[PDB]
Amino acid sequence: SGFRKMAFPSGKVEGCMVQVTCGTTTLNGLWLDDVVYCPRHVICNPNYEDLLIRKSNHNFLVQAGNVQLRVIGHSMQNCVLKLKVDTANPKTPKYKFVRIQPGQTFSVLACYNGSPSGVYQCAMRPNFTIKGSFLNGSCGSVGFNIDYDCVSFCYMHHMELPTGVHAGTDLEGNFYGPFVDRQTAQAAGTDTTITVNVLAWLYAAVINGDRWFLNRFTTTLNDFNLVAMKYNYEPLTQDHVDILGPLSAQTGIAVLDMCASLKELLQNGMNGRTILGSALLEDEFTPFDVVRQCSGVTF
Amino acid sequence: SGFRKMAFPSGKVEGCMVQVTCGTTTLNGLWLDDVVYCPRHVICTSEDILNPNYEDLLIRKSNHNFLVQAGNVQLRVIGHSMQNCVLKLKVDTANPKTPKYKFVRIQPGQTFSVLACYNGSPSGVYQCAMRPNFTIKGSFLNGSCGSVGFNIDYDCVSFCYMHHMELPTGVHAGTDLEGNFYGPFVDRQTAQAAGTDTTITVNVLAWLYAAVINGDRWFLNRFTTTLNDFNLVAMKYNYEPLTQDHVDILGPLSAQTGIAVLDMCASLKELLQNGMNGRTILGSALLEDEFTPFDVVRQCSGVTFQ
Ligand SMILES: *C(=N)[C@H](C[C@@H]1CCNC1=O)NC(=O)[C@@H]1[C@@H]2[C@H](CN1C(=O)[C@@H](NC(=O)C(F)(F)F)C(C)(C)C)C2(C)C
Ligand SMILES: *C(=N)[C@H](C[C@@H]1CCNC1=O)NC(=O)[C@@H]1[C@@H]2[C@H](CN1C(=O)[C@@H](NC(=O)C(F)(F)F)C(C)(C)C)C2(C)C
C-alpha cells in the first residue's frame, strides 16, 4: 500500500532529448525519427514566418549527447519549429502527439542543455496553466503519458507567467490557454479545483484506510454543483460520475455519497486532520491515476 | 520558478531491472555488469517467512533453480551468494545498459527516487525520504520487492535502497545494496512495528528557505533563538533535534536569502506555536520535511525572487 505523486518512467523520453542553439539562445529539442521539435522562439513582437525563411540550416547547432546532428531542412508548425536532420534517432520510441483536456495529468521531464535533470507529475489546470518547476533553459522540456509501450507527448514548455505558473503548447505548436510566445504582459486566469480529481483522491484515501471524512448522507449533482461553484470548484458532470464508477464499487462508497463527504469538507474544513498526509484537498490525481497506482500497472 | 517533489530521470535504472523467480516466488532484481542483486526472501515459501533459515534454504538450491528474465531473454545463472539480506546471482552476460554506479548507505533525512517495479517492469517513479525511524512512506504492492531507490550525480547512479517489506502502519522497510537493513528490522514475518516517527527539522528549514527564494516571507518574524531553546521547543512537536552540522549545511541557503539559520529557526518555532492561519507555503498547508538543503539548492534559481 501507500499513495504517492508518481510520474511515468522517463527512460523512453530521455532517449529523445537534445540541445538546440540558434545564436546566443540555447534550449531543449525532442528528436523523433529524423526531426527535432522545439519552441519556435529559439530563432529570436518578432516576425517568425519571415525570420526563419531568412535563416540557413548550419545556423541551428543541434547537440545530441557529445555528437552534433546536421540540419538538412527547417519548418514552422504554429509555435513549434521542426528541424529536419540527416539521421533518424535510433532510440526513437513508439509515440504519438495528443492534446490533453484541463484536469488531465502528465509527467514533465525537466531538461537543461538537452540534459534531463528531473521528472514530476502535473495536471493541466482549468485555466490552461501548469504549476511546474522551470528555470532558464527549461524551454523545450516535454510532458507525456505512457500507454503500454506508446509515449503520448502532450506538452512542450514555452514560458513562465508572473504568478510563477507555466504555459506551453501541444507538440503541433497549439498553445494551451489564451497565451502568445511574445515578451508581452500576460496573466493566468483565476483557477478552479478539478472536482473529479479531488473525488478520485478521496477514493484513494479510503482504499488506503483513511476514512474519517465519510458520512451517512448522499446528495444530487445539482445540490453538489451549487455548493461546488460557490467554492470555485469545476462542475461535476454526469460523465465524471461514470468514470468514478470503478472506484465506487471497488470501495462501496457511491459517487454522490463521496460528493456529500466533499461538500461537508468544503463547508467545515478538516478539523486539524489530514487525508493521505495532506491538509489540502489534492486535485492532481485522475481516477485513472488512482486505479493505475492502486493496481500496479507496468510499462 | 515553482517547487515540485521532483524525482531523478529513471532511464538509467530502467535498463537494469529484471525479473527473478524461485519456485512460485517472483520479485524484481537489479542487473549491474554480470551480477543480479535481489531480496534473499525470493528463496522463501509461505511456510518459511516466520523463521526462515536462509543459509539452510540456500544450500538446497542450484543456479538453475533461479529463473532470471531481462525482457524476453532468460539470463543464465552461473553462481549465487548471499550477502546479509540480498542474494547476488552471477549471470553469463554483463548488462550492456549498466550505468556508472556506486552503492551508498544513506542517513535518516536523506531523500531519493524510487522506481516502483512489478515483474521487472517499471510502474512509476517518485521521491522519498529515509524517515528518522528508518522507514520510508512508499507506494508498494505485492511483487514490488527488489524495487530500488537511487540518486543520480551527473552520469553516476548511487543505489541506496532496495525494497523488502511493508510494516503494519502501512510504511516500508528495505536494505542498502550490501543487504544491511535500515533500522532494527529483519526479513521475517515476525511482530515488527516502526519507532514513533519525527519531523526532519533540517529539511523543513531548507523548505522554508525555498519559500523565501520563490518570494514568500509571510512567516518570518523579527526574533532569533539559541539552538538549545529551539531544540527544547522542537522536541515538544516531535521534531528531530537540529545539530550544529545541520546549521552548517544550511549556510548556503542562509547566504542566498540573507536570513540567519537561527532567525529561520525563530520563524519555524512561531509556525509550530500558531499553525498556518488558513495560509499555505509552496502550495502545502503542512510543513514539508522531504526536501534536503541539497534538493532546494538544486531545484531553486540561485537568485532569490526579491
Ligand atoms: C525557456 N527557456 C524560458 C523558461 C522560463 C524562464 C523562467 N522560467 C521559465 O519557465 N522561457 C522564456 O524565457 C520565455 C520566452 C520569452 C520570455 N519568456 C518568459 O517565460 C517570460 N515570461 C513572459 O514572457 C510572460 F510574462 F508573458 F509570461 C519571463 C518574464 C522571462 C518569465 C518567450 C519567447 C515568451
Ligand atoms: C515483496 N514482494 C513484498 C512487499 C510487500 C507486500 C505488500 N506491500 C509490500 O511492500 N514483501 C513481503 O511480502 C515481505 C516478505 C515476507 C512478509 N513480507 C511483508 O512485507 C509482510 N510484513 C511483515 O512481515 C511485517 F509487517 F512484519 F514487517 C506483509 C504483511 C506481507 C506486508 C518477508 C520475508 C518479510
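For chain B, we keep the numbers from Swiss-Prot: what you see runs 3264-3569, in order.
Quick check of the header: X-ray crystallography, 1.9 Å.
Note that Cβ sites are derived from N, Cα and C of the backbone, with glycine treated the same way.
According to Swiss-Prot, the protein has these features:
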- B:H3304: active site, for 3CL-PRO activity (ACT_SITE)
- B:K3353 to R: In strain: Beta/B.1.351 (VARIANT)
- B:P3395 to H: In strain: Omicron/BA.1, Omicron/BA.2, Omicron/BA.2.12.1, Omicron/BA.2.75, Omicron/BA.4, Omicron/BA.5, Omicron/BQ.1.1, Omicron/XBB.1.5, Omicron/EG.5.1 (VARIANT)
- B:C3408: active site, nucleophile (ACT_SITE)
- B:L3468 to V: In strain: Zeta/P.2 (VARIANT)
Rank the recorded positions B:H3304, B:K3353, B:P3395, B:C3408, B:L3468 by how many other Cβ atoms lie within 10 Å of each Cβ and give me the one with the fewest. B:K3353
Compared by Cα position, which of the recorded positions B:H3304, B:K3353, B:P3395, B:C3408 is the closest one to B:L3468 (variant position)? B:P3395
Looking at the recorded positions listed here (B:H3304, B:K3353, B:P3395), whose Cα lies nearest to that of the residue listed as 'active site, nucleophile'? B:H3304
For a Cβ distance below 6 Å to any atom of ligand 2, name the variant positions from B:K3353, B:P3395, B:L3468 that qualify, or say none. none
Distance between B:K3353 (variant position) and B:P3395 (variant position) at the Cα atoms, whole Å? 35
Three-state secondary structure, B:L3468 (variant position) (per DSSP): helix
Alpha-carbon spacing, B:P3395 (variant position) to B:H3304 (active site, for 3CL-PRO activity), which is rounded to whole Å: 25
